[PDB]
Amino acid sequence: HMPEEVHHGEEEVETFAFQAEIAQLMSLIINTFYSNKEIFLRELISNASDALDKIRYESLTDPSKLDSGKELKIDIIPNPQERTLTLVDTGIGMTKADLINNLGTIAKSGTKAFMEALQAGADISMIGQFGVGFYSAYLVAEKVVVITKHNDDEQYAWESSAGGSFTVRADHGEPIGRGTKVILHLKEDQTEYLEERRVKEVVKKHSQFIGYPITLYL
Ligand SMILES: CC(C)c1cc(C(=O)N2Cc3ccc(F)cc3C2)c(O)c2cnoc12
């Protein structure tokens with residue numbers, strides 16, 4: 001009795017190409033010698049703060065939206081043994097449709113405009129003025145995983161190593177309840193961001209007036 005499941009039904013892991021504009025910005029960022037790479041953390045904290053603002057406001061008109069977690073917070077977890085730096089917020093999260101669209105497609109206009117500004121003399125620290133600061137993660141990471149959970153959808157995992165494509169799959173792993181978890185698989189030359197004195201240094205410098213608590217775990 002050796003049955004064979006020849007058809008699973010749904011495709012478990014889906015692979016898609018970025019819009020060319022996004023892929024080209026990602027290649028620029030992952031390979032640049034720009035020497036102020038710590039700005040990646042400000043950009044991720046800024047995205048977390050925006051997502052936390054969003055669930056905070058929706059919870060005013062609908063307090064049940066906080067059933068998936070009442071505290072609004074940011075946690076930062078360096079992991080030397082896995083060479084990862086993780087940021088987890090309890091913001092509004094993203095549905096599958098918005099996860100694919102926002103990271104894979106809709107960022108095209110911002111990444112294109114940003115590359116044009118860079119060619120004209122702008123600097124990489126301006127990336128957030130184009131609405132695409134997330135991709136500054138590749139200043140320090142060779143691979144980025146985004147786990148996200150929105151009240152209206154199930155938990156999903158996105159990942160890309162900036163080779164032109166990303167994958168999205170349902171995440172049946174540890175529930176995050178609500179929010180977004182960004183896992184940075186760090187470049188070998190960027191492991192200073194696995195150290196607590198360094199991470200705290202960067203948070204104090206760039207994110208000192210963020211309106212949510214930021215906790216560091218070691
Ligand atoms: C992947 C990147 C774009 C990102 C998205 C969200 C997220 O789920 N967002 C961002 C955002 C911004 C505005 C808004 F209305 C809703 C949302 C949902 C985050 O909380 C973080 C944290 N670091 O990187 C993040």
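Residue 1 is the first one shown; counting continues down the chain.
Quick reminder: no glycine exception, Cβ is built from N, Cα and C everywhere.
As a published mutagenesis entry, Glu43 to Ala (Swiss-Prot position 42) appears in Swiss-Prot alongside the note: Strong ATP-binding. Strong interaction with HSF1, HIF1A, ERBB2, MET, KEAP1 and RHOBTB2. Under DSSP, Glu43 (mutagenesis position) is assigned to a helix (H, G or I) in the three-state scheme. Around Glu43 (mutagenesis position), the same-chain residues at least 6 positions away in sequence with a Cβ under 8 Å from its Cβ are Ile127, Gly128, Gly133, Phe134, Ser136, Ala137.
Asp89 to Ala (Swiss-Prot position 88) appears in Swiss-Prot as a mutagenesis experiment; the accompanying note says: Impaired ATP-binding. Strong interaction with HIF1A, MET, KEAP1 and RHOBTB2. Loss of interaction with HSF1 and ERBB2. Cβ neighbour count for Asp89 (mutagenesis position): 28 (other Cβ atoms within 10 Å of its Cβ, all protein chains included).
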